[PDB]
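K.L.:
Before I ask anything, let me first share the structure, which is written out below as structure tokens.
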Amino acid sequence: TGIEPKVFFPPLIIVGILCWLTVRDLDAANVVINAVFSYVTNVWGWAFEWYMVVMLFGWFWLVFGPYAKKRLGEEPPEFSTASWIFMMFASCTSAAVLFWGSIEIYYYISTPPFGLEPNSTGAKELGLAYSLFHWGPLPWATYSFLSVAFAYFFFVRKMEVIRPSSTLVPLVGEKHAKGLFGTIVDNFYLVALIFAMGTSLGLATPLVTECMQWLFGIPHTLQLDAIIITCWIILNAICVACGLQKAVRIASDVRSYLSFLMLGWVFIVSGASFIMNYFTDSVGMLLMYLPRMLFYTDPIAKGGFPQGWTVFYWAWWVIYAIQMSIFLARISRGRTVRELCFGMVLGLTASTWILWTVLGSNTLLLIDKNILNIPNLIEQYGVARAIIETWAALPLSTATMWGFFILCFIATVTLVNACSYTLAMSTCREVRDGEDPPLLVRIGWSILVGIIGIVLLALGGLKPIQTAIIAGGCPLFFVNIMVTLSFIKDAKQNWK
Amino acid sequence: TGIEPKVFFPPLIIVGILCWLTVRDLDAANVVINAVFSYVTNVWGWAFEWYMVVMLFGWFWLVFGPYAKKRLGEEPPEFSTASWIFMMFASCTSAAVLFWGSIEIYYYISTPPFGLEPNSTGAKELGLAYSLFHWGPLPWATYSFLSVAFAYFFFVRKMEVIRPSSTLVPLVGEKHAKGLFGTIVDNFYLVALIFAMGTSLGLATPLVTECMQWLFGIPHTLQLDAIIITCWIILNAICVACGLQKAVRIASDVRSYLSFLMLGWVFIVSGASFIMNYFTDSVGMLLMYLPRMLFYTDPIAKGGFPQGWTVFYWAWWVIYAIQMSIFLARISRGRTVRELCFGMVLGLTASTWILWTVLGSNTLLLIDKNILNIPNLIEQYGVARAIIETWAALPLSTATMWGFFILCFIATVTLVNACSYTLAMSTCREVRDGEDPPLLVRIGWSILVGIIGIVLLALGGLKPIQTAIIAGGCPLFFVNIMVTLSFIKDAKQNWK
Amino acid sequence: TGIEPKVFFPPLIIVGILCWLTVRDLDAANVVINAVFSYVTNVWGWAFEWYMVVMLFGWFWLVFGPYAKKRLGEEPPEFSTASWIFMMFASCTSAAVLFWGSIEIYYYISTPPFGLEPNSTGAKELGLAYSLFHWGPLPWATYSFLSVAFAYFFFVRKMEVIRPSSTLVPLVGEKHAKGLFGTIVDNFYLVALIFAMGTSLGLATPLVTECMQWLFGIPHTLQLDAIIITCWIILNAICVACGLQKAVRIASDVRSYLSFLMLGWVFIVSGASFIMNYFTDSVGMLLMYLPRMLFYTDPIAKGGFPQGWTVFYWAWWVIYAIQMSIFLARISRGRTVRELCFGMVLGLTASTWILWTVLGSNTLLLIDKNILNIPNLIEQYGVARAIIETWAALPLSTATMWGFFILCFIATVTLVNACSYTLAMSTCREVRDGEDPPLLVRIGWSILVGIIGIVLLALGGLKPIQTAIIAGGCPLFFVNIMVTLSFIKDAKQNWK
Ligand SMILES: C[N+](C)(C)CCCC(=O)O
Ligand SMILES: C[N+](C)(C)CCCC(=O)O
Ligand SMILES: C[N+](C)(C)CCCC(=O)O
Ligand SMILES: C[N+](C)(C)CCCC(=O)O
Ligand SMILES: C[N+](C)(C)CCCC(=O)O
Ligand SMILES: C[N+](C)(C)CCCC(=O)O
């Protein structure tokens, strides 16, 4: 069970150097950060939207295409169509998603798009529609093209696939893919992916620690955000070093149910009728503004909206793009290309749309109640403090806050455990899929990830987080397109 | 020729009790009325829109579906494709439609949607588009699914169908349909339908009596609106008690022609060029605002627009839904599922679109002329007074007003004659279709209907009218869905 | 090589009389002009939009229709699919297009549509989108129906076609088409076409002479605009009287390359990033406003926008409609109906969109720089003066202005040479296609065309130009429809 170096070291080095250089000087890093962010987005952000817009076109090409009816492997599907869907529905709930779900509608209102007056009933009607855009069917649809390529590689070519290059053979020649070309590709990929995993952890953390501080009293400090990234890593090490994963799967489920439960709670207490009317009104907005939004760059007013939200989000999506499609691919053996397009979108969107319309209309009602001053809270304490204030403003606050705490807790564990497996896996040679990798390489990464998060938690602000991501997405833009093209050259000749 | 009691009495009783309870105390009723209206619409109005939205989706499923090419019975179609269409075109003209057609554009402008400044060129450009939405293809389309089910029941299953339950066997078992389940269903149905029939009569009446007052001088009073509901009933009794229906069909035609004639008059005098430019400009609005409107609930501004117009309409549509689909079904034997979807929509919309856009641009021009003060007219006299003032503001006023008067007149007769047949019919056992029912049961209902109308004419305002309807639509929401589902279970196994 | 009189004289006479009557009194003509313009557009302009809307529908009927896969002649296509496309791409660049491309975005901002505040960031974001509408795929698409009819006449019926009537046989009987019916048709056609050709020349001219004045110093006067219309005609006469056309084709190419070159220049110097972001943002606008715009008549605010821009442009399109479709038809032998629809649109739009988004974002940036006062320039000197100021505001102004000068120059030559051939051609009997017509009839027309242009250059303003066109478009409305219907009757029976 080797530790291939061409895919182990370049990551580790690069993450360390940059992570180090950043800890050295925070003030200066932040200046660099803000330089990068603004460049990429203001100069290039349009290419991101066009990416998503193409991928969308081709969800259609898949659905009304020639490979439309093609079956994804001969065998029958090893899941009940309902089990399958629920499996998608249940993947979507991350720690970090609770973060955005809870706050993003606020900024949508605070500083709106399309030159809208803030906190205007108008920027409010439009608030949730923008959620439904950024986490709607429209974005999920883009995944279907790679979800089908990985599906087809997996079963129609019975290919073994661990890293991005291992699919590239047809596009570039077994020569270059086995070579360094594929090694650079697998490295850029990994590095980008690492940052993402970290920034995700960085969102998760303050939610967990602000919760503790709320229930307990323990000041949310940095020496405490890092305390808990180590617990996570320790706790991780223990679970994996004990082959305890059997029970980790059982906790993951406890997580899914808790989150439906919670979402369900926030729904009924906050006022379904409203939520329904608001969700409805919102769908028509989405439907009518969709095209405007798909391509929004606000080039005259130069308000940052598209760049800071869409272009930031689109790019996060471009990163996690492969990790999911691979997952959508496995849970989906033996279905038809079209079966899958219609399924993943219907499924996932159900999940995403519920969340963001529940939490958002909660935190929106809170806004029209003046229960809490969200802006003054963010100002003096930081985003997460506010987020928790919007959960705690709820009836039976203490219990409600226990649910969230646990939820965020067991969720982040899941997350960590997950990043480590996948990371260790793409960095070890001669390892069968479904097999547990070397404990040292595994827990090893979990520390490097947890290290990234604090460095971002340290740098302070969201600008680090989003630069991290926007940067990440830049290589993956072409990685993704590459895999996609690869999948195409190799089905033009074999599928038929 | 029996009088089945399970479908005769529960109606009669319930209509009487409620009608009685309402006459007892008007002030208090109106308080109840306004309570119901606001509850249903503000809490539930969204589910109505979703209803229509689904049914729409499924006009597509019909058109690009599997039953797409299926023929609706083996025999050829007993109508010229042009006769057919004209038959649809000719059905749309009711008394009450003249009412809405004439006034509704005013309120759109007076109090507009989307936070628009009133009487702003802007709320004006959008005025007619909102007509074209509310009576466009989009709403007709929804009927196609039930129009096909009744078509299929009628011919592909050679089933005999008089009341909603008689279709339900497949969904619920011959047991329950024959039973009381189907009896409750047929009762809610009827009761709802009665109220509608009445409120329609309540719209018609003041148009007829305000016309009289204009031509003659006879004060439009309540003791006079009721005089005329009795004439209608008397006149009805005579026509039916004489088997005179042969000539009623001839008068119905005189009606259709008179209304094309009128519409045509108003068109050319008022200024075609404009009407064309306006109609055009309006179509694009409709086309671009369509999605916004489909789902509009105005949940932040809480202006009543969607709830008071759309939700009120939509629900009227859900009531008359079955009565028409059955009619579209019969006039349409031997056509293809798709032949019918494309036809009814094309046909009907032609009819509806012309009307509104004519009467509305008339009454719109009147508005930009300050010929008359519509608002002050409504204030001191009631809506209908204004409506008539917009007809009489026309050239050759007196003749013009004769045309309308007659039109409204012979039209309402038609209406009454119609409600009575249908009502008596769904309330008598062992009666073949196409056959004249018992004169007592027939004329009997015509009095109960005419009774409802005055009670509403009595209660004063539109709020009674729209509550009536919005209430009606509530059961029929599920009745309609039920029939629809029934039609589906039973084609999944028999059509093939 | 005869000079058929039925198609030579009525033109010549009519153009002369009207041209004469206009020179007699300019002040009065202009009063007539402005009378016509406002009548046609305000009363009828809607019918133009409807025209374009139908033809669009039927690009779909072609694409998803029955003639979808039909091949346009048996033989294979005598062009490389890339040669083909480039041939379309290369046709679009006229002199007159440089004019509109350069200025039109200004007025879109100066006086905007949809009740927009002028020079508002808002009327600006929407500026270019309106370009993308007026010269987008949407307008090209309308040509495909006639492009296919001429294609089919040419190869599927091996018919010989010189004038509009020669296609009409099936619609009207060889009797009437050979007759005068077809002679009136061919006359209205021609006359309309002449004016267009002229007004095009009238746009070209002041661009050429304002360039001279910029590089040289020679005052742009009227006695100079006419100097150069005679040079063009002289220069024309020489080239054609020498059978020199071999080298004219070579100069035409030099033109295409120069214009790509120029467009490319303006692109990179002005700031691609922006241009990209702006082009993007603009596509979404187009996509979302599309329906509103398709049918815009602004009937309440009665701002002239639709009538003065769309209805004017639409009508220009209705004239050149046949001349192009015939050309698209020839360059396209042996392709499939659908091959063509997808091809012409993709092709042409590529061309048009690039132009107008480059020149317009240049002239837009100039606006937000206050480099030049475009309004005050138009006021004291006339449109063209401004246009040139926006080219000359560019880096390396003098060379830049040489490129444009040459471009406009060799372009207008091409134009003139072209109008003369075609005109002489449709006015001479017994002349094979591909054959050079009589030098007297040829150069003869070039003087009559150049005469029209000055008469317009004389009358001053754009109102003459656009009335010219709008008037032209009126017969061609039905000519076009006629050809189209003819093509239909004759494929219903022969293609199969
Ligand atoms: C700062 N942040 C990320 C909370 C919102 C930024 C919105 C924008 O880019 O204009
Ligand atoms: C980037 N993120 C986490 C907001 C969404 C990534 C897509 C996914 O969750 O599968
Ligand atoms: C008053 N009425 C019923 C005629 C119009 C109501 C408009 C609304 O729903 O707010
Ligand atoms: C309810 N109403 C009258 C507005 C439309 C009912 C449909 C129909 O008349 O067939
Ligand atoms: C005058 N012109 C042609 C430059 C712009 C006219 C715009 C309009 O018709 O309102
Ligand atoms: C009207 N015009 C000349 C600007 C466009 C004519 C269509 C074409 O370029 O073929």
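Following Swiss-Prot, chain A residues are numbered 8-503, in order.
If you're wondering, the header gives X-ray crystallography, 3.5 Å.
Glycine is no exception: its Cβ is also placed from the backbone N, Cα and C atoms.
Quick paste of what Swiss-Prot says about this protein:
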- A:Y114, A:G315, A:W316: 4-(trimethylamino)butanoate 1 binding site (BINDING)
- A:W142, A:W323, A:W324: (R)-carnitine 1 binding site (BINDING)
- A:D288 to A: Retains 70% of transport activity. Forms mostly monomers (MUTAGEN)
- A:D288 to R: Abolishes transport activity. Forms mostly monomers (MUTAGEN)
- A:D288 to W: Retains 4% of transport activity. Forms mostly monomers (MUTAGEN)
- A:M295 to E: Does not affect transport activity. Forms mostly monomers. Can also form small amounts of homodimers and homotrimers (MUTAGEN)
- A:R299 to A: Does not affect transport activity. Forms mostly monomers. Can also form small amounts of homodimers and homotrimers. Shows a high tendency to aggregate (MUTAGEN)
- A:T304 to A: Does not affect transport activity. Forms mostly monomers. Shows a high tendency to aggregate (MUTAGEN)
- A:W316 to L: Decrease in transport activity (MUTAGEN)
- A:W323 to L: Abolishes transport activity (MUTAGEN)
- A:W323, A:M331: 4-(trimethylamino)butanoate 2 binding site (BINDING)
- A:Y327, A:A328, A:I329, A:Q330: (R)-carnitine 2 binding site (BINDING)
- A:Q330 to L: Decrease in transport activity (MUTAGEN)
- A:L353 to M: In strain: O44:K74 (VARIANT)
- A:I374 to M: In strain: B (VARIANT)
K.L.:
Filtering A:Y114, A:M295, A:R299, A:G315, A:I329, A:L353 (recorded positions) by proximity to ligand 1: which pass a Cβ cutoff of under 6 Å to any of its atoms?
P.N.:
A:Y114, A:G315
K.L.:
Among A:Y114, A:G315, A:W316, which the record lists as binding 4-(trimethylamino)butanoate 1, how far apart in Å are the two most distant Cα atoms?
P.N.:
11
K.L.:
Could you round the CA separation between A:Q330 (mutagenesis position) and A:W142 ((R)-carnitine 1 binding site) to a whole angstrom and send it over?
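P.N.:
With the alpha carbons as reference points, the distance is 17 Å.
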K.L.:
For the (R)-carnitine 2 site given as A:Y327, A:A328, A:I329, A:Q330, which other residues of the same chain have their Cβ within 8 Å of the site's Cβ centre?
P.N.:
A:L153, A:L200, A:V325, A:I326, A:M331, A:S332, A:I333, A:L483, A:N487
K.L.:
Just name the recorded positions among A:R299, A:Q330, A:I374 whose Cβ comes within less than 8 Å of a chain C Cβ; none is a fine answer.
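P.N.:
Only A:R299 pass the 8 Å Cβ test.
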K.L.:
Excluding near sequence neighbours, so keeping only residues 6 or more apart in the same chain, what lies with its CB under 8 A of A:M331 (4-(trimethylamino)butanoate 2 binding site)?
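P.N.:
Those within reach of A:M331 (4-(trimethylamino)butanoate 2 binding site), by Cβ under 8 Å and sequence separation of 6 or more, are A:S98, A:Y150, A:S154.
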K.L.:
Report, as a single number, how many Cβ atoms besides its own are within 10 Å of the Cβ of A:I329 ((R)-carnitine 2 binding site).
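P.N.:
The answer is 23.
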K.L.:
Near A:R299 (mutagenesis position), which residues of its chain come within a Cβ-Cβ distance under 8 Å, counting only those 6 or more away in sequence?
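P.N.:
Listed in sequence order, they are A:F121.
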K.L.:
Using a Cβ cut-off under 8 Å and a sequence separation of 6 or more, which residues in the same chain sit near A:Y327 ((R)-carnitine 2 binding site)?
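P.N.:
Listed in sequence order: A:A203.
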K.L.:
Which of the recorded positions A:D288, A:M295, A:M331, A:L353, A:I374 have a Cβ less than 8 Å from any Cβ in chain B?
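P.N.:
Near chain B, the qualifying recorded positions are A:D288, A:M295.
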K.L.:
If one measures from the C-alpha of A:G315 (4-(trimethylamino)butanoate 1 binding site) to the C-alpha of A:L353 (variant position), what distance in angstrom results, rounded to a whole number?
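P.N.:
A Cα-Cα distance of 28 Å.
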K.L.:
Let me know the most crowded of the recorded positions, choosing from A:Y114, A:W142, A:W316, A:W323 and counting other Cβ atoms within 10 Å.
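P.N.:
Answer by Cβ density within 10 Å: A:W142.
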K.L.:
Using DSSP with the three-state reduction, classify A:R299 (mutagenesis position) as helix, strand or coil.
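P.N.:
It is helical.
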K.L.:
By CA-CA distance, flag whichever of A:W142, A:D288, A:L353, A:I374 among the recorded positions is nearest to A:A328 ((R)-carnitine 2 binding site).
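P.N.:
Looking at Cα distances from A:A328 ((R)-carnitine 2 binding site), the smallest one goes to A:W142.
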K.L.:
Within 10 Å of each Cβ, count the other Cβ atoms and name the one among the recorded positions A:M295, A:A328, A:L353, A:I374 with the highest count.
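P.N.:
Of the recorded positions A:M295, A:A328, A:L353, A:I374, the most buried by Cβ count within 10 Å is A:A328.
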K.L.:
Given A:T304, A:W316, A:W323, A:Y327, A:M331 as the recorded positions, which ones have a Cβ positioned under 6 Å from some atom of ligand 2?
P.N.:
A:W323, A:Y327, A:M331
K.L.:
Quick check on the mutagenesis positions: of A:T304, A:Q330, whose CB has the lowest count of neighbouring CB atoms inside 10 Å?
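P.N.:
Across A:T304, A:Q330, these mutagenesis positions, the one with fewest Cβ atoms within 10 Å is A:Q330.
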K.L.:
If you skip the near sequence neighbours and keep only those at least six away, which residues in the chain come within under 8 angstroms of A:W324 ((R)-carnitine 1 binding site), Cβ to Cβ?
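P.N.:
The answer is A:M59, A:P146, A:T149, A:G480.
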